[PDB]
Amino acid sequence: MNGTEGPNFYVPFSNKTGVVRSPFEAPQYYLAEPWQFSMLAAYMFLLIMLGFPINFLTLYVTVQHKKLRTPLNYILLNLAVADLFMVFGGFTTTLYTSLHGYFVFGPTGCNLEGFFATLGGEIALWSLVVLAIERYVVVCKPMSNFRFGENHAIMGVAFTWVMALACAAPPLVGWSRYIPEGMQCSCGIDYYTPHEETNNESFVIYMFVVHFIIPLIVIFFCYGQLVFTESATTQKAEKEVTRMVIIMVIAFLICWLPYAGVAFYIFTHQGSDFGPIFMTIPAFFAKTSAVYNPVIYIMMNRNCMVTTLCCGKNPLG
Ligand SMILES: *[C@@H]1O[C@H](CO)[C@@H](O[C@@H]2O[C@H](CO)[C@@H](O[C@H]3O[C@H](CO)[C@@H](O)[C@H](O)[C@@H]3O)[C@H](O)[C@H]2NC(C)=O)[C@H](O)[C@H]1NC(C)=O
Ligand SMILES: *[C@@H]1O[C@H](CO)[C@@H](O[C@@H]2O[C@H](CO)[C@@H](O)[C@H](O)[C@H]2NC(C)=O)[C@H](O)[C@H]1NC(C)=O
């Protein structure tokens, strides 16, 4: 048996070497070397450090500065919101764990991080279907009279919640379950087992198409009709803001693909001798999601932030 199984835990190590045990009371130091965990903490601290402020500051910049009620800034005020849940929820939760080397918060604790950590990641997918389509309808605009405003920018934002909710709830109330992964410090969806008692395989189909490949093909279908793209004074300033979005389509697919792809490799190889590092690393590499969003948002589009940050502002242009 390449691993070891229980009622509320799967772990990739063989009890052949009579040393495996639950990750809920004792530490899992037979998964890796002690020092490696310390790094996942050091890694984790930075995810809390840089994440919280840059998200919370953009939440505080916008609330005071009422001139950023733009349909551009509306979506990037939705992500800063969803990032803060992954800091105080998803990151803190796991920080604790990495340091000691075991889920102390318990089974219910594993069900808290997952509900949050999947919520934040899928909010950055259902919101990109508004970002990919907001840009599509004003470059390939089929209806001249139409305009993107606030009844479209709040009810396009609430579409992202109401579809991300339908992604994170299922494990809590029927379809599958949240469960510790790799080094047993993060907690995501069950990718490994059948557990027919709670319908795993049937949630995964629904998740791979509807909660991944549907938003991916929709962001190839509208990306594909912007390939063909006059006095370009108004164009040229607004062709680097189109670019900015692509960098958060790129950086997304650098971070979340290693995890996404390896997750499929395991779901095909249902119980091979795949290690702990193998599944963990891409998750935590993918979990920089909440930090890179507003950095490029400041390095490409920026003034308002320094203005609240200032003390005595001065006019620059
Ligand atoms: C494979 O690994 C174990 C041996 O490597 C094997 O033995 C049993 O492991 C459990 C671990 O929970 C022990 O249970 C003890 O756990 C704590 C001690 O802090 C107490 O709360 C419990 O009451 C209990 O004392 C068992 O003692 C141990 N059996 C032996 C060897 O005496 C498990 O069968 C395998 N591990 C898993 C998770 O399936
Ligand atoms: C136990 O670990 C072994 C590693 O040697 C796994 O071996 C694979 O088993 C499949 C059969 O499903 C073979 O056809 C392959 O050649 C092996 N390699 C890989 C990477 O696929 C084996 O899967 C594990 N046993 C299980 C399923 O518990």
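Chain A is numbered as in Swiss-Prot, which gives 1-229, 239-310, 314-329 for the residues shown.
Using N, Cα and C of the backbone, Cβ positions are placed for all residues, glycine too.
Feature annotations, reproduced from Swiss-Prot:
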- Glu201, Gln279: Zn(2+) binding site (BINDING)
- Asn2 to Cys: Stabilized by a disulfide bond and normal light absorption; when associated with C-282 and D-15 (MUTAGEN)
- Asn15 to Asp: Normal light absorption; when associated with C-2 and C-282 (MUTAGEN)
- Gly90 to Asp: Increased thermal stability and decreased retinal uptake. Decreases stability of the inactive conformation (MUTAGEN)
- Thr94 to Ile: Stabilizes the activated conformation and hinders hydrolysis of the covalent bond that retains all-trans-retinol (MUTAGEN)
- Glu113 to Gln: Causes shift to the activated conformation (MUTAGEN)
- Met257 to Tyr: Causes shift to the activated conformation (MUTAGEN)
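Put simply, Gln279 is the one of the recorded positions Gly90, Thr94, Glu113, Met257, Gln279 whose Cα lies nearest to the Cα of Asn15 (mutagenesis position). Taking the Cα of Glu113 (mutagenesis position) as the reference point, the closest of the mutagenesis positions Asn2, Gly90, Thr94, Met257 is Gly90. Separation across the 3-residue hole in the deposited chain, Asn310 to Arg314, is 6 Å (Cα atoms). Annotation: residues between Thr229 and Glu239 (9 in total) lack coordinates; Cα distance 12 Å.
For ligand 1, none of the mutagenesis positions lies close by, meaning a CB under 6 A from one of its atoms; the full candidate list was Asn2, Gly90, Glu113. Checked against ligand 2, the recorded positions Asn2, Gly90, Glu113, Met257, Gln279 give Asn2 in sequence order as having a Cβ less than 6 Å away from one of its atoms. Each of the recorded positions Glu113, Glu201 was scored by the other Cβ atoms within 10 Å of its Cβ; the lowest score goes to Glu201.
The separation of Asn2 (mutagenesis position) from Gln279 (Zn(2+) binding site), Cα to Cα, is 10 Å. A Cα-Cα distance of 25 Å separates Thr94 (mutagenesis position) from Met257 (mutagenesis position). Here the mutagenesis positions are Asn2, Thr94; the one with the fewest Cβ atoms within 10 Å of its Cβ is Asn2. Put plainly, the recorded positions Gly90, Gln279 were compared by Cβ crowding within 10 Å, and the winner is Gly90.
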